[PDB]
Structure formats: C-alpha cells, structure tokens
Amino acid sequence: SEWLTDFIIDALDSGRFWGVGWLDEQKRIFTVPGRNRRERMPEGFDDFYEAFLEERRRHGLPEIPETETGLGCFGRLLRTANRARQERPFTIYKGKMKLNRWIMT
C-alpha cells in the first residue's frame, strides 16, 4: 500500500481536489471531504473519492461492495495500513463543508 501514501500526497499537492488540502505541511496534517456537510464542487476541481476508487482499480483491487462508498473505504484503508490516523478534532469546516482531518504516520 505504498501507492496510498503516494496518491494522498499527489492529490494534496496538486490542489486539484475539492476539500483536499494541508493544514500543517510539516506535521503532515491534511483534510478529505466529510460524508456529511456537503458543498457543490466548483468548476476547476475533481471528485477526490471517485479518483480514489479509480486508483484502486489501477492496482487491481476488487470493486467495493454495493454497501460501501469510496469515503468509507478510504478511511478504512488508511487505518488498516496505518498510513494516517485521527485525533480530536476529527473534523474542521470550510464554510458549510465538513472536512475530515487526518494525521499521516
């Protein structure tokens, strides 16, 4: 699961994904969108979790069950691979939008 570290870092530094940025580049603290408080995506940006699922196909991973979403899977894989973790606060807001806050390991 090296590709996951890579995918996250490339996504963050590209600035391309709605809700996906650093809060502390030195401490490696970053955000992904929350399931919950959603804002419509601007013109310039791409869907982070969509891209995540695509990347997962690229590494020959099985399609996620119909009971699952890219967001769930992303969190889970970050955890089982111990590649980032969460502390309170688990979330932060940008306007209306809930962001899930993470600390890379």
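Following Swiss-Prot, chain A shows residues 7-111, kept in their order.
How was it done? The header gives X-ray crystallography, 2.5 Å.
Here the Cβ of each residue, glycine as well, is placed from N, Cα and C on the backbone.
In Swiss-Prot, a published mutagenesis experiment is listed as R82 to A, annotated About 50% loss of transcriptional regulation and DNA-binding. According to DSSP, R82 (mutagenesis position) is assigned to a helical segment.
Under 8 Å, Cβ to Cβ, and six or more positions away along its own chain, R85 (mutagenesis position) finds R91. According to Swiss-Prot, the mutagenesis experiment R85 to A carries this note: About 50% loss of transcriptional regulation and DNA-binding.
Using a 10 Å radius centred on the Cβ of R82 (mutagenesis position) and all shown protein chains, the other Cβ atoms total 12.
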